[PDB]
Amino acid sequence: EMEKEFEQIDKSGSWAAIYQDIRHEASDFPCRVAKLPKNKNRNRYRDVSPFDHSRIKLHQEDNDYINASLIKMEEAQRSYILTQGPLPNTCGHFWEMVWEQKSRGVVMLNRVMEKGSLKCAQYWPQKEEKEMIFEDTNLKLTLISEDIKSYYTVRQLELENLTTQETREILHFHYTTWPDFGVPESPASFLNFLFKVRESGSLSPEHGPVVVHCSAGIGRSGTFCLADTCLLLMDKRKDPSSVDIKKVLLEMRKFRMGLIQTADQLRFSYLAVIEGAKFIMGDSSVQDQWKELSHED
Ligand SMILES: CNC(=O)[C@@H]1Cc2ccc(NS(=O)(=O)O)cc2CN1C(=O)CCc1cccc(C(=O)O)c1
Ligand SMILES: [Cl-]
Ligand SMILES: [Cl-]
Ligand SMILES: [Cl-]
Ligand SMILES: [Cl-]
Ligand SMILES: [Mg+2]
């Protein structure tokens, strides 16, 4: 049971060992498409690639490759697309994927500039009056509005398929204070943000999978998805004791490599799930408390 395990790992100081056993046990599947010469400039990092079996294929129209994976959680009945931060030449591909996969929400857990370097392209418009046209994939993207909080921003975007003139509203949930290879400020800050994504309807099974990304699309993105899936599993069953967090992470790692990149991110995931369980099991009042503790205003 997660809280008993947490306390035992903490008391024995064994987060590093627990985390390394996950790394050891994790699936290794081929990434031959990602490694084709023609795809080199579509990958941000040499050592982060989608497995062939779970990669998202683009439907246009000479190279179907994007560095993105479908994390299909069968038991939880929820799917996520995890992807790297788009590159200057892959922003059209990114929005093509969003369109084709019928995603309603994009969750971004990094900043464009981190530690002096460009870790993600500026792939969405910052001003209403300066829309973006992706000529390669025939899409237009307009900023409709934004709600700027202290450590996250929610944007309403309009994505238009220029070939058909169909438009869709996309919600962008941007966590602006989650350091690379780091953790959120508190369980409260994290959960307040997760619940904002959930409240939007973006995770509904009536939509395509939410797109979640950071820079590599594995460390921060993996932490987010693990917490969400574990909370969903216990919610479906109304049984916190039924959820085996390490098993869930190993299952997710069947679909994309390297999910959760530090031992402290794993530790944080446990803290987030244990805290979120209070809400799932009927203490409604905790949600307001998280909002207060997150100092979002
Ligand atoms: C310190 N690592 C790096 O800077 C690069 C590039 C990079 C950048 C930023 C990262 N953080 S993220 O995913 O944006 O939150 C993660 C990584 C992962 N990296 C990797 O090389 C991943 C290698 C890897 C690949 C697959 C599995 C594992 C694992 O043992 O968990 C590790
Ligand atoms: Cl940014
Ligand atoms: Cl910086
Ligand atoms: Cl970039
Ligand atoms: Cl950072
Ligand atoms: Mg203005």
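Numbering, chain A: per Swiss-Prot, residues 2-298 in sequence.
Each residue, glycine too, has its Cβ placed from N, Cα and C.
According to Swiss-Prot, the domain 'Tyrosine-protein phosphatase' annotation covers 3-277, on the basis of sequence analysis.
For the mutagenesis of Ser50 to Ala or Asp, Swiss-Prot gives this note: No phosphorylation. The structure shown keeps the original residue. Secondary structure at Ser50 (mutagenesis position), taken from DSSP and collapsed to helix, strand or coil, is coil.
Experimental mutagenesis at this site is recorded by Swiss-Prot as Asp181 to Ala, annotated: Substrate-trapping mutant. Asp181 (mutagenesis position) falls within neither a helix nor a strand when secondary structure is assigned with DSSP, and so counts as coil. Sequence-distant neighbours of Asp181 (mutagenesis position): residues of the same chain at least 6 apart with a C-beta under 8 Å from its C-beta are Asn111, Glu115, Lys116, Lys120, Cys215, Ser216, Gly220, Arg221.
The substrate binding site annotation in Swiss-Prot covers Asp181, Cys215, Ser216, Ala217, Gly218, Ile219, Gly220, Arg221, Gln262.
In Swiss-Prot, the entry for mutagenesis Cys215 to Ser states: Catalytically inactive mutant; abolishes sulfhydration. The structure shown retains the original residue.
According to Swiss-Prot, the active site, phosphocysteine intermediate annotation covers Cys215. The Cβ neighbour count for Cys215 (mutagenesis position), using a 10 Å radius and every protein chain shown, is 28.
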Could you state the whole-number distance in Å separating the C-alpha atoms of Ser50 (mutagenesis position) and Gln262 (substrate binding site)?
15
According to DSSP, collapsed to three classes, what secondary structure does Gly220 (substrate binding site) have?
helix
